[PDB]
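Please read the structure below before turning to the comments.
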Amino acid sequence: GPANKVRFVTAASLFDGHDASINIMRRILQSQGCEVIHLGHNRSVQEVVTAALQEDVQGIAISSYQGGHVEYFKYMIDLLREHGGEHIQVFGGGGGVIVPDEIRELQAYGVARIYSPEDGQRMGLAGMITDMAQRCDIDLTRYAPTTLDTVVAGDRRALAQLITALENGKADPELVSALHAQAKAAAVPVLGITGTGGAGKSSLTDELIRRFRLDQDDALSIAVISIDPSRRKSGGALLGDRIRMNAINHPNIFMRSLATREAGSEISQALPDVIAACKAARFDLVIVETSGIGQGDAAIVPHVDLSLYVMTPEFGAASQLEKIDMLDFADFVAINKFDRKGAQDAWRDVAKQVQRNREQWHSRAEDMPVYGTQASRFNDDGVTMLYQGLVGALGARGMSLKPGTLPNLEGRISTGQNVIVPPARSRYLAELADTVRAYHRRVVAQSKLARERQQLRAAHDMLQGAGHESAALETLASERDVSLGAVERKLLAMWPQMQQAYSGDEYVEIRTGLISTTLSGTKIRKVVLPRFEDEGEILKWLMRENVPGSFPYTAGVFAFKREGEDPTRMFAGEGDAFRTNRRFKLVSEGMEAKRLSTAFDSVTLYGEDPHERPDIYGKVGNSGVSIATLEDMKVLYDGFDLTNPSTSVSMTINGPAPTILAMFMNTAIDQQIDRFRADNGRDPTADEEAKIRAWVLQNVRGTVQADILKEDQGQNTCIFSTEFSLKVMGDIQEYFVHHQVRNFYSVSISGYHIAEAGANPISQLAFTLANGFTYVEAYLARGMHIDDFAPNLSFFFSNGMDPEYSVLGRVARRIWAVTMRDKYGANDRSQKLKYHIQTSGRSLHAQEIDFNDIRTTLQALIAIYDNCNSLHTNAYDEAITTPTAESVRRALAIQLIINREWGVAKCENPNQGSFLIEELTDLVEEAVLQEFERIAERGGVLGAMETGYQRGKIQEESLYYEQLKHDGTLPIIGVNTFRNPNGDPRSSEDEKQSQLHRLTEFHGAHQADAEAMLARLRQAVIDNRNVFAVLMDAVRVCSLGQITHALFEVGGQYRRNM
Amino acid sequence: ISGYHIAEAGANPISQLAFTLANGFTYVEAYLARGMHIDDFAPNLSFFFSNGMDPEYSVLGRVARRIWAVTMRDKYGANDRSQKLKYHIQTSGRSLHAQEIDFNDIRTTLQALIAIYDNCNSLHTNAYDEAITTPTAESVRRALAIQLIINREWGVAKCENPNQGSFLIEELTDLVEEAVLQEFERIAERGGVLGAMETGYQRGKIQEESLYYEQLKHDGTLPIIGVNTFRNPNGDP
Amino acid sequence: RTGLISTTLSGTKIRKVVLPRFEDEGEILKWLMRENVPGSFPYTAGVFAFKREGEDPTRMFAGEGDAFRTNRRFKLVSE
Ligand SMILES: CCCC(=O)SCCNC(=O)CCNC(=O)[C@H](O)C(C)(C)COP(=O)(O)OP(=O)(O)OC[C@H]1O[C@@H](n2cnc3c(N)ncnc32)[C@H](O)[C@@H]1OP(=O)(O)O
Ligand SMILES: Nc1nc2c(ncn2[C@@H]2O[C@H](COP(=O)(O)OP(=O)(O)O)[C@@H](O)[C@H]2O)c(=O)[nH]1
Ligand SMILES: [Mg+2]
Ligand SMILES: [Mg+2]
């Protein structure tokens, strides 16, 4: 494509998980002939710049969708100019966030281009990329040094540019020979790491580097040369090795991503020169990673001092190892992903093969340099064992290094304990699908028997009343009585008594009104019973769709809808704790049913404290409330009695959820302690306070999202390793059990984010239920009684325009009810699936936003029809801006009008009976079960995730949606049809300074107890004790950021996967 | 034969449906007394009902169709073309309020939905600002988008009989139908529509039901979002 | 011929007219007499077999001023 070899560094801004099109802009650059060093999402300026300067790129592409873009790009321009990167051009995404004034401001500041959506429609998507790629079509070898003085001195920016000249072959021959002469005299070890594609080389390399740093106290200068294959046709390349490296962010670590620039070889054609360049730069160790090579490859061997073959337990038969050329030269062999099935057996086959290749029959196979590692696991002892081995090898390879600080332990095999879903239970989703289908087979069988029993006894009476009698009929009828189950027989027996119950004006100690009378005088019954005469139809209906509040709870989990509380629960989250608390009081104004829904800013969502640094500062307060300390949390819910039975608090938080939950619990407790110090005019005693805290935990109502699994399925907002988050999430659930927290739900299992990514209703429902069942299987494998954690499970679904949405809730309820009763044998409280429905954000369009209220009304209606437990209605202008004041009342009026004015809604089961509803229910349910089977044959949710099945399927359904939408096949009123002939088309500066002031004040107040508490927290993780229990005390003297980063030091950060 | 203006005067759905069908049958009896054949004028009969928020509106069309179909076949012995009652539904003008006129689009959507569910022959959707000023070109597009979105985007509407089977629908259908018949009997024992009109029975009954609506609306008993509850803090206009 | 099915984005086939799956011939006859399919006596579910697949004829209501101004608006809208 271009003239020179153009290299880019692409990333999403800090705390910004918006990677929807950063996967597509990388595709285009790779198909125009650019080498893109992709850094993924959630990147600080310091990270992107350090990457750009080392990779020595011509351009940088950043996509900022969370705001705070101005401060971010200004910082990047400043930091670039300061450290010799002023010739690097910075570009901005085509998002509709950066307004025209902010574009001209940044473009004048130093930013190359910031493409407006106006440029999107005009230039085209490929058009913008083409323009951007042509601007960066410059030669960088003219910035390269002509003498080795700067590079040898230690200047890394000179090293990075010297490499560019060598990679392009634009370096003077006399300079190259002097470089190799300097490298030979340097005498530094070069470690080669090769293996198949995706084996975990980059991940393991990162972990090994981490080991080096911790073991030698960052005293070692390590250079890293990673190589990824380049597309033959284009000439460009995808260099996705840096995106894995979490331990290279240090002045002593240097990394350069090289393209093969050959359609065959696995290493760079200029690898020997690039290595010699790093050796001469006085590095202590040089590490080289090759690309995905076949079995018969070993090109890395002559260029390095030591070689490490990385592989997975999946290599087929044992005889295949006799084909792997690299098993003949490898000084070390790492069988990574030792968490997978057959890892143990894989280790012995390889050990025996290496033993044969080396002809060391005088030794044990367990003494071979074959290790079993799990790089995905934080502080994996397996990786450390491999590290210990490598050091000893490099030690005699002429490398001075201090005695280790790491545990010099022994063994070859990883002793992984992170057991989530045991391989024996791998097919759990399939078993569940079998259980539901088994239930339906019984429904048919029993229904047929109930009919035959009735048909006989009826015909017998007709004969006996006509004179002649045939008692033979009774014999067959009595045979049906034994055939009919004890449960089914009781159902038909209670049916007449059931009709008498739902017939009167009251449902009779306690009484409940059954009838609401209209203006016309008509009596509308809350629950309408069928008038079937056939006992086959009665039994069939009673088993498949009973009345609300009876198994399988298809029509709802409760007998009747609650009077005091509507399902309404509206979002709120803006600026600091004070402004949001004002919005909370305004939404709950004049309502006994105080049900709050909290939204946190991107800073809090990633478990970070607000800071002066332009990366974070610009994001504090946007898109959500900034909560950093327990004091902020107290202000957030001041004036509300969290313990009050009519008050429930919802809050959307995932990664840092256990910390936020801990703050909420302390807030709820302190409310009652303050209530006691007021009502009694004295502080409660040691005994009194204990009784208070206990009562608070039991009665506190609310819900925290904390769906970690959904984060590694699209939204990418994960800050902890999935295994660690699941451990702590389990720690939470155990804490709830021990203190009888019966009214708080530990997890709102989301599918909204999934549906927002383009997933059709069936896939959304199927994945969410699957992810829900994964949690169940996880806690069961841990050792929890099903009745202990199942009632604490919440759900979160997205509605929409698709027909399947009308029966989403009822299907979710029945699948849950049946499986929880039959498969897991749980009580009635566990069989009841409670969920929240929020209307489709993907159905709200930017064109003709007034039409959105029509769509949100229809979605709210079926939600209420299908007896949802909680409903949030979107404002019409959410497609363009944030929910305003006038707009949030129109969104709230939708629920109010339906619940109060709409006549059909006076009935609480208007869906039941409908031939369409029941057929759709049957259809959708089966479709979900089949999806359960597809996930189960991939190894369950976790298994499918390692391939990216969910994310892959979602992305497929998204493109299908957008295709038909643009095609006009799928009509969208106001967008692709019925277009308007006339018209073609968030946080105070004080509030930010407030949060900083409050934070530094909080830190000062607990300056003494801070460290001792954080240390206690880390020790809890090391000793595998309950983490949440410590968090209940930690949030009192430690801030959000302090806690998160303490856990980082001991729990590890999420590695950017795919 | 229209019942929109009747409903507009405050008449509840049952009285509206009952009077309109009654007035329709009066025409039939009138033309029959002139000695005309039933199959000659019955297919030329069109109806016009008002929808609204009341539950009975969800089954107004289906009840009107069955009462017509059965009577035209059994009582008057007319052909299939005569047994088919066609009608036009316009949303409630009564349900459109002057306070918070943006909320009216919500109400008009719900009324348009049950109208289309119940297989109406013709539908007119009111603009949100018709409560106050004359409908703007923009306001009339929001009213037109309601029908467009339901007919095109709304998934349940892809099915043409989503009402059928529903235990609520069938019970309401049975209830409403009977209530209408009883009203037929009250008018008949007054001498038919013409006879009742002589005593101002219809006018009288409508005015009674209107005051009952106003009484409950003013009372707060009958909640109206934006009017007698959830009122706008910033100001009444 | 007339299409009975409209397929969704998910692939689900939504039938225009959904029939009951009753086994009791008492329920069948009862349903057939009280609420038959659309376009069959007593036409409870509608007088026509299926809804008109053609776009709904947007009525054009004009009437203000004298005969000339109304005639113009008629001609303009019905262009
Ligand atoms: C990307 C941006 C969008 C987002 O991410 S927003 C996501 C955040 N989360 C949300 O919006 C929704 C939060 N989730 C929740 O509130 C809950 O999980 C849930 C289940 C949906 C709703 O819970 P609640 O409304 O509080 O109701 P509840 O089940 O906790 O009630 C507790 C006890 O009250 C009683 N009750 C409530 N309704 C009743 C009825 N109709 N009949 C009889 N009894 C009833 C009942 O005793 C119940 O206790 P129990 O069930 O017997 O143990
Ligand atoms: N289940 C599991 N996955 C791992 C493990 N180690 C690495 N991975 C993942 O395997 C993928 C490929 O690893 P990668 O670092 O890219 O190796 P490379 O392609 O050879 O550079 C990444 O998504 C890693 O997160 C492990 O020990 N277990
Ligand atoms: Mg890699
Ligand atoms: Mg590589």
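Here chain A follows Swiss-Prot for its numbers: 22-529, 536-1012, 1021-1093, in order, are the residues you see.
Including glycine, each Cβ sits where the backbone N, Cα and C put it.
Residues or ranges marked as domain 'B12-binding' in Swiss-Prot: A:26-156.
Taken from Swiss-Prot, the feature GTP binding site applies to A:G219, A:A220, A:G221, A:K222, A:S223, A:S224, A:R265, A:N357, A:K358, A:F359, A:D360, A:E973, A:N1092. Listed in sequence order, A:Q395, A:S397, A:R398, A:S435, A:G437, A:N439 are the same-chain residues six or more apart from A:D360 (GTP binding site) with CB atoms under 8 A from its CB.
The Mg(2+) 1 binding site annotation in Swiss-Prot covers A:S223, A:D262, A:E310. In three-state terms derived from DSSP, A:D262 (Mg(2+) 1 binding site) belongs to neither a helical nor a strand segment and is classed as coil.
Residues or ranges marked as Mg(2+) 2 binding site by Swiss-Prot on the basis of experimental evidence: A:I248, A:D249, A:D262, A:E310, A:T311. A:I248 (Mg(2+) 2 binding site) carries a strand DSSP state (E or B).
According to Swiss-Prot, the mutagenesis experiment A:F598 to A carries this note: Switches the substrate specificity and enhances the catalytic efficiency of the isovaleryl-CoA mutase over the native isobutyryl-CoA mutase activity about 4000-fold. Is even more susceptible to inactivation than wild-type during turnover. Following the DSSP three-state reduction, the secondary structure of A:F598 (mutagenesis position) is strand.
Listed in sequence order, the residues A:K222, A:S223, A:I246, A:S247, A:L260, A:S278, A:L279, A:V309, A:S312 complete the 8 Å Cβ shell around the Mg(2+) 2 site centroid, once A:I248, A:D249, A:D262, A:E310, A:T311 themselves are left out. According to DSSP, A:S223 (GTP binding site) sits within a helical segment. Ranking the binding-site residues A:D249, A:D262, A:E310 by the number of CB atoms within 10 A of their own CB puts A:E310 at the top.
One residue stands out among the binding-site residues A:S223, A:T311, A:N1092 for having the most other Cβ atoms within 10 Å of its Cβ: A:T311. Recorded residues A:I248 (Mg(2+) 2 binding site) and A:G221 (GTP binding site) have their alpha carbons 14 Å apart, per Cα-Cα distance.
A distance of 18 Å separates the Cα atom of A:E310 (Mg(2+) 1 binding site) from that of A:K358 (GTP binding site). Taking only the Cα positions, the spacing between A:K358 (GTP binding site) and A:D249 (Mg(2+) 2 binding site) is 20 angstrom. Of all the Cβ atoms in the protein chains shown, 26 others lie within 10 Å of the Cβ of A:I248 (Mg(2+) 2 binding site). For A:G219 (GTP binding site), the number of other Cβ atoms no farther than 10 Å from its own Cβ, over all displayed protein chains, is 12. In the three-state DSSP assignment, the secondary structure recorded for A:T311 (Mg(2+) 2 binding site) is strand.
Each residue contributes its Cα atom, and for A:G221 (GTP binding site) and A:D262 (Mg(2+) 1 binding site) these two points are 10 Å apart. Same-chain residues with CB within 8 A of the center of the A:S223, A:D262, A:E310 CB atoms, the Mg(2+) 1 site residues themselves not counted, are A:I214, A:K222, A:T226, A:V245, A:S247, A:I248, A:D249, A:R263, A:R265, A:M266, A:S278. The Cβ of A:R265 (GTP binding site) lies under 8 Å from the Cβ of A:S223, A:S224, A:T226, A:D227, A:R1090, A:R1091, each of which sits 6+ residues away along the same chain.
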